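Chemist: Pasting in a structure now, in structure tokens, and then I'll have a few things to ask.
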Amino acid sequence: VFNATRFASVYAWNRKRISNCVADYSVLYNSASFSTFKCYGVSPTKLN
Amino acid sequence: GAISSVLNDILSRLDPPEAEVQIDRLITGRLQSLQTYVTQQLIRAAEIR
Amino acid sequence: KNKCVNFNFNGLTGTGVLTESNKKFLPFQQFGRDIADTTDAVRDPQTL
């Protein structure tokens, strides 16, 4: 999803379904990568 | 008017400064609920006496 | 069990005394609610 080489087009975009797994969102928050990162629905620290 | 009625849901989702906005809406309404109940009991209390 | 504790089950946070319930939930049902819509009972996701 995030590290994929080529995303689909915004005209027709690829929707990746993520289910039945362990999602660790702290690695993304600790290591600085995203230039613009904002969570409207929930808090970025409460994601985990 | 709040996102959710449960307080733990707001605390587990919004940031501390953002949660205050949603918590205030719940407190404001729940405050009116008590005022309505009490006001109704005092009136009925005058009828029973 | 038989003690007041702070429980987090499948992201559901709350404080209450945990006891064994005789109510039988259907396989698909998950969390029950009482007359007040507050959680009546829960289900341990690991050991059902």
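Heads up, chain B uses Swiss-Prot numbers, so what you see runs 971-1019.
Per the header: electron microscopy, 3.2 Å.
In case you wondered, yes, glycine gets a Cβ from its N, Cα and C as well.
Okay, so Swiss-Prot annotates it like this:
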type	residues	note
VARIANT	B:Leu981 to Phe	In strain: Omicron/BA.1
VARIANT	B:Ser982 to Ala	In strain: Alpha/B.1.1.7
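Could you give the neighbours, burial and distances for every feature on this list?
Modeler: Around the Cβ of B:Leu981 (variant position), the number of neighbouring Cβ atoms within 10 Å comes to 15.
Secondary structure from DSSP puts B:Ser982 (variant position) in coil. Annotation for B:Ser982 (variant position): no spatial neighbours, criterion Cβ-Cβ under 8 Å with sequence separation of six or more.
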